[PDB]
Amino acid sequence: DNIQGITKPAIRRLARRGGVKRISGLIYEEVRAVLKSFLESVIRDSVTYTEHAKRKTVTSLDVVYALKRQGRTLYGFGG
Amino acid sequence: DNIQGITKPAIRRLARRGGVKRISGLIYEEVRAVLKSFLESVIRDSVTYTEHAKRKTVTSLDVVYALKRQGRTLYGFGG
Amino acid sequence: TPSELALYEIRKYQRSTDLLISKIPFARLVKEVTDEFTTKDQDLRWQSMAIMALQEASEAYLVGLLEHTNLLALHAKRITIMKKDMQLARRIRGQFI
Amino acid sequence: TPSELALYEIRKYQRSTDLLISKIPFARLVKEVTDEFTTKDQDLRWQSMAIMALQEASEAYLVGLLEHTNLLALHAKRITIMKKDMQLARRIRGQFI
Amino acid sequence: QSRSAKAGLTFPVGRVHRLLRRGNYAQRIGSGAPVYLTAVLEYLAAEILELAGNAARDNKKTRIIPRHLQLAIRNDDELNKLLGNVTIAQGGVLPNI
Amino acid sequence: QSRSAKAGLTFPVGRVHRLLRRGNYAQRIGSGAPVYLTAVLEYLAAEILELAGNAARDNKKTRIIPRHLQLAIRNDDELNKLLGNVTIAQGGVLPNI
Amino acid sequence: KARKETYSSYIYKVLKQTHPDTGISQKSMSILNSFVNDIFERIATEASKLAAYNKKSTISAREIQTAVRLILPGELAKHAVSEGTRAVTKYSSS
Amino acid sequence: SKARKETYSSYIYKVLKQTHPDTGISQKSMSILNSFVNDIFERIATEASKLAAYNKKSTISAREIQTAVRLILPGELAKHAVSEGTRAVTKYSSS
């Protein structure tokens, strides 16, 4: 629906940051696959956090929290 | 030369549990090296646990706490 | 110069300190992912700040995996990455595969 | 049969449930590693049981890294592992490199 | 009558309650928390132990052993996510093909 | 006279004390523990911000920014072990050469 | 008679109800005991965490319900939530 | 309403004045360094009191904190950290 919004030139630019200088196609659609997996996992964690807080605004507190839970502590925004 | 006393037929049969059958010679020296590195760190953690515990005999609970902190937690011993 | 321009381009977004994915796309993407994960009745709001942190974690992981997948392609004596190549790189890293 | 015998050998120590490193060697190895890590005055004893757990962790990690390094060699379209190959496999796994 | 008896759970929920007390998890320990988590733990143990029963059946050894435990827990795909970094003592590793 | 002043520390030893009380780690707290912890935290903060200031000198500007911080933390190979899991906000990523 | 405690006997009778004929080696029993200990530690650390997060003095059955939902993969999570709710209801009896 | 939020930003800025008197700090950098000390505080204190529980001793104390820091820090930084903790607590006890 909008995973295509993460588009092939955009992931090309990501891969320029990655240091590549040749990239085939199917790389692209599966980069969308891995991004889907990452987003849904962390989103589920933050969602569970807020809904246990009986709130309905998943919040950066719960996002940095879900990230630390996933094992990677994004860092700079409180936390 | 205790790490050389860790014999090359030994490293070979370990490779064969590892599922490989052909291994270069310097793999034996550098598998000795990786064993050395992991042993060094886990020994650091367990020895320091032991030192703090005041029972200066290195204990299985010290070893398993070392592995646990390392993320390499091992079962059957802390139980 | 194709190579000179593209390599210079690597360096400038390599040392650029900031996120680089398209933003309204990413925000609506997380919004619809929450909407589909969430159900009929309970719906969840998102402020600027959660969307922020989600973005930075996604950027950082995909760039890390990106050097690793680039490197598995380098190990194939080539400079294209493929499905199998990266698929593997990630899966060797273990999580989510 | 070289291949038949050696593959059968893989399977039998693959499904063998037990540790397989030489024991008096491993024990004196940990003993001297503790001795060199420890100093002049404070010396540390080891019972059977700590040596046990150390052994099993070492076995398990090296066998895990072993399938991974075997696999990086498989990815090189070969079946020897080398320094660079494994060196990398481990280092891609991250810790201790 | 006993709290551990009326719980209808094998593991004594009184022990779990006082473990939570000394575990410093919070200042007050809700009485439903230890019984609930004791039941969750009992179900997980039931998973491991019905795997133990069927592994004893398959391997013909009536009493479960660590080899069978490691094989079954490594075959349990969903559970390995919980026990990914985890490793089992004297269990070897499941055969790779 | 304040506890931080009596210690020669800049950081709030009293705040570390009360936070240890809030963090429910243990019921009895040695009086030397909060001051020791505050000293450790002050040392680490001073080291990282000095590295960031030298990075700013390298970038020829007189204000610290997250890029300076990210460059310093990634370049220092010991603090990169200490914060290997962290990714910095607007911090970027380090070049290949 | 200074006795010593463990989960071994309770785990043993759990195995009896699952499969009364099947036995268990003592080291496999230790694996199970350390398994229950590790999952208890995980859920209880999550409980302390969530309590500090909601600034609540106590551990609630519902906040550890949430902790189980965080920690367990979906299949084991649904089974565990059902089992724990059932056990709470049956423990409430007297 | 909005409650007063805990921060170490004043102390961070003061130590930067001691180090480089002419240097300022960006807001994002300041939030980053404010998060540094809390993250470290947690990952020291939890490990230290867990080690105390392993001792089966009631009190979290200076020896426990020293051991926890020297466990979790990489060694090169750990030497400096333990030396500075020891000298700081000694200077305090000398009061």
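Residue numbering for chain D follows Swiss-Prot, covering 133-229 in order.
From the backbone N, Cα and C atoms, a Cβ is placed for every residue, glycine too.
Here the residue is the original one, while Swiss-Prot reports the published mutagenesis D:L176 to S with the comment In CSE4-102; impairs nuclear division by disrupting the core centromere structure; when associated with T-218. Under its mutagenesis entries, Swiss-Prot includes D:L194 to Q with the note: In CSE4-111; impairs nuclear division by disrupting the core centromere structure. For D:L197 to S, Swiss-Prot lists a mutagenesis experiment annotated as follows: In CSE4-110; impairs nuclear division by disrupting the core centromere structure. Record note (Swiss-Prot), mutagenesis D:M218 to T: In CSE4-102; impairs nuclear division by disrupting the core centromere structure; when associated with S-176. The unchanged residue is displayed.
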Which residues does D:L197 (mutagenesis position) neighbour through Cβ under 8 Å, counting only same-chain ones at least six apart?
D:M218, D:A221, D:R222, D:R225
Site of maximum Cβ density within 10 Å, from mutagenesis positions D:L176, D:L194, D:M218:
D:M218
Give me the CA-CA distance between D:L194 (mutagenesis position) and D:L176 (mutagenesis position), in Å, as a whole number.
26
DSSP state at D:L194 (mutagenesis position), helix/strand/coil:
helix
